[PDB]
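Trainee: Here it is, the structure, as structure tokens.
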Amino acid sequence: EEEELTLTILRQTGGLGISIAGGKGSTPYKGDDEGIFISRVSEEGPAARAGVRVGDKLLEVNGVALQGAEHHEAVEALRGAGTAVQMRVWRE
Amino acid sequence: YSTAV
């Protein structure tokens, strides 16, 4: 079971309702992948309603790939991604 | 580590 999903998180203000872990140069979410992963989804928050799932690997934010991104770079991308944030994710 | 966004 491997799939790629395009999820659109909608917000008026505030956060997306997720936590991300990992990134280049940080402790990985899993030993075999240094990338950005969803470590927590807020109960029935924006991301939850958009269909995000813990363990999802975040490939892109509004068309900008996070391959090779440091943890802070992914954080900045999600914070400044706007009110409609489309995420290409990898789910197993 | 995690960052809430």
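Numbering, chain A: per Swiss-Prot, residues 723-814 in sequence.
Note: Cβ is positioned from N, Cα and C throughout, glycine not excepted.
In case it helps, Swiss-Prot gives these features for our protein:
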| type | residues | note |
| --- | --- | --- |
| MUTAGEN | A:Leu738 to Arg | Loss of anti-proliferative activity |
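Quick one: where do these features end up spatially?
Mentor: The Cβ neighbour count for A:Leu738 (mutagenesis position), using a 10 Å radius and every protein chain shown, is 24. In the three-state DSSP scheme, A:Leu738 (mutagenesis position) is classed as coil.
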